[PDB]
Every structure is written in structure tokens, then in C-alpha cells.
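Since the structure comes first, as C-alpha cells, the remarks are kept for the end.
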Amino acid sequence: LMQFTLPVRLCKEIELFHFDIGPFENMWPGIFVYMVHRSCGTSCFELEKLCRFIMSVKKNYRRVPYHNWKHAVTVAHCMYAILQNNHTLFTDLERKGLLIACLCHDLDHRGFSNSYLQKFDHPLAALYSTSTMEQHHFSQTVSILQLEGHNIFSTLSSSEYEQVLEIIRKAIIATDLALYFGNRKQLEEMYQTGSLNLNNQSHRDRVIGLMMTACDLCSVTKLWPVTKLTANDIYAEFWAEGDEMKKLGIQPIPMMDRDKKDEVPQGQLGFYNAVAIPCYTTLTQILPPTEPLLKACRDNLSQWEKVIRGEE
Ligand SMILES: Cc1nc2c(S(C)(=O)=O)cc(CCc3nc(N4CCCC4)nn3C)nn2c1C
Ligand SMILES: [Mg+2]
Ligand SMILES: [Zn+2]
């Protein structure tokens, strides 16, 4: 049967946490199938249903600067690297669910925060009062799973299907960063008082939530030139949202005000110190073989410090 294979440099570097999937959009589906096949098996999904699923998922990501199809596949590769470094820790259903959740986690993102949708009074803000975009992404995921010929989970029992859709729902909701701060504190406490227990389902759920935040933020774990150019896309969105806040008669927060372009380096410091480093530190305590993500994060913080010192 039909293995996907990658050129040599990608075959070796895809295994590393800091891999960048590259600028050739047409290779991203093959990269994803490659990662399914190694992390899950050639048996996990029917190739034709999987291919069809991946292509409808792509079609439902919008042409926005950051929250686009490249982000989806990027977050899926970080999950691949976590799963492959922690072979025996995860169930077969988790292996199945988590790469799908990662590919799907920002489906139909419009380039605006939950907060902007609430202030604009978008219909989605009435349908979903918290984690607005994330409930939308999970909804789009179910929609695409229900298209004819798209049920990649059709070989699972009813109860196994319900479990996988529940891993996916929780993994996608956990990407709402408003939820991360508390998830991470609870995990920091359970790990330190030694109550953390991977047989407890509500504990796995938290650990998979943190994994989701870690994959989602994985821009900060790349080689410096990747990190730095990705920040440009991240701000291109924030600043467009800022413009849209000013159109509603609202001062955006500094993060979203393009008049604060000059403070970016200091904004990245606060973000590495308040969000990124805590994220990868707690993740490395729970899952020691994820340490290269923390190391890469720390290398990038120290590059932002250099930019501030005028050394860059
Ligand atoms: C992967 C990645 N995720 C993010 C996010 S997130 C997870 O919210 O999506 C936010 C940020 C912006 C952080 C920030 N910038 C500023 N300023 C800009 C100039 C004035 C103030 N303040 N703050 C807090 N960066 N980022 C990165 C590199
Ligand atoms: Mg999101
Ligand atoms: Zn995302």
C-alpha cells in the first residue's frame, strides 16, 4: 500500500519541533497525511476520505494574514512532534483526534478576536457567549465531518466516535487563550502537590488543553527568522482589528493599535514572560521530552531582548 514520503531534508526536519512547513502551499496536505500516517498509522483513516476532509478543511480557512491554512498545518505539526516524543502516553483515539483538532482548530477564522465580535455584536456573539470563535470552529468541524464522503471516523463504534468528537471539542475550546491562564495554574498546582494523575480523565483533559495552547503558540518556538516574520502576520491582523475598534468609536488595546508599532519589541517581552514561557515551562514539567519547545522559546525571548538593546 501507499506510504507518503517527503524529500530528505523534510523527512529529517519534520521530526524536530522547530520545523517550518515552507512556502509551498501544495505540499501542506501531503505533510499532514505523512504526519497522520506516522503518528497514528496508515490504518487510521481511509486515504480518499482523509484527502477529501483535508481539502474541505482548507477551503474553509480564509485568506487572512495569520489565522489561515498555514497556521492550521503548523499547529498540527507541533502536535505531531509532541505525540512522537511521547509515544506511549497517548491513547489511539487521542492520536486520531488531536491532529484533526489541530488542523480544524481555527476553521473559518475571520482575523478578529472574541472581544471584537462581542463589541461589533456579530451574530456568533449571541449564538456563543464565551469562547465565541472556538465554538464556531468546532461547529465548522462537525459540519465538514458530516459532508458526504467526509466521515474519516466512520470505522469507529458510536461510543468511540462520541469520545473522539469530545476530545476534539475540548481540544478546540482549550485554544481560547482566556481559558489557558487558569488551566495552566491548576496544572502547575497538581504537578507541584503531586496530585497530577494521567488516569484521571479531567486531568488528561487539562494536559491536552495545555498541549493545544503550546501548539497554537508554536510561532515563538521557531528559528528566529521564522518567529520574527510570523510576528509581522500576527500584528497585521491585530492592527486591522484595532482599525475596526476605532471605527466603532473604541480605543483598541495597545497590542492592536498600529500607532504603537515602535513598542512591538517590549510587547513581545511581556507576552513571552506572561504567556509563552509559563506555557512551555509547565508543559516541560508534565511532558519532559517537550523541553526543546521551552529552549526555543527562551532563545526567541533573548532575540527580542537583543532587538530592544539595539544589537538587532
Ligand atoms: C505566537 C504568538 N501569539 C501571540 C499573541 S496571542 C496568543 O494573544 O495570539 C499575542 C501577541 C502580542 C503580544 C503583545 N504585543 C503588545 N504590544 C504591541 C505593541 C504595543 C503592545 N502587547 N502584547 C501583549 N504576540 N503573539 C505571538 C508572537
Ligand atoms: Mg483560535
Ligand atoms: Zn490558532
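For chain A, we keep the numbers from Swiss-Prot: what you see runs 725-1036, in order.
So how was this one determined? The header says X-ray crystallography, 2.0 Å.
For all residues, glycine too, the Cβ spot is worked out from N, Cα and C.
According to Swiss-Prot, the active site, proton donor annotation covers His791, on the basis of similarity to another entry. Secondary structure at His791 (active site, proton donor), as computed by DSSP, is coil. Cβ neighbour count for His791 (active site, proton donor) (all protein chains, 10 Å cutoff from its Cβ): 22.
Taking the Cβ of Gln992 (3',5'-cyclic GMP binding site) as reference, residues of its chain lying under 8 Å away and at least six apart in sequence are, in sequence order, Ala955, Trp1028. Sequence annotations record features per position, and here Swiss-Prot assigns 3',5'-cyclic GMP binding site to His791, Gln992 based on experimental evidence.
There are 23 other Cβ atoms within 10 Å of the Cβ belonging to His795 (divalent metal cation 1 binding site). The feature divalent metal cation 1 binding site is assigned by Swiss-Prot to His795, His829, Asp830, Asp940.
Listed in sequence order, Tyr785, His791, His795, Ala796, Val799, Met857, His861, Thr899 are the same-chain residues at least 6 apart in sequence whose CB falls under 8 Å from the CB of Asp830 (mutagenesis position). Residues or ranges marked as divalent metal cation 2 binding site by Swiss-Prot on the basis of experimental evidence: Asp830.
Quoting Swiss-Prot on the mutagenesis of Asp830 to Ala: Loss of activity and of zinc binding.
Mapped onto three states, the DSSP output places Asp830 (mutagenesis position) in coil. Swiss-Prot documents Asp830 to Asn as a published mutagenesis change and attaches the note Reduces activity 1000-fold.
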Sequence-distant neighbours of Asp940 (divalent metal cation 1 binding site) in its chain (C-beta under 8 A, six or more apart): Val799, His829, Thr899, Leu901
Neighbourhood of ligand 2 - recorded positions from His795, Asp830, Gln992 with Cβ under 6 Å: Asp830
Cβ within 8 Å of the mean position of the Cβ atoms of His795, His829, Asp830, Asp940: remaining residues of the chain near divalent metal cation 1: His791, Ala796, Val799, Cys826, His833, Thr899, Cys939
Cβ atoms near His829 (divalent metal cation 1 binding site) (within 10 Å, other residues, all chains): 28
Three-state secondary structure, which DSSP defines for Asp940 (divalent metal cation 1 binding site): helix
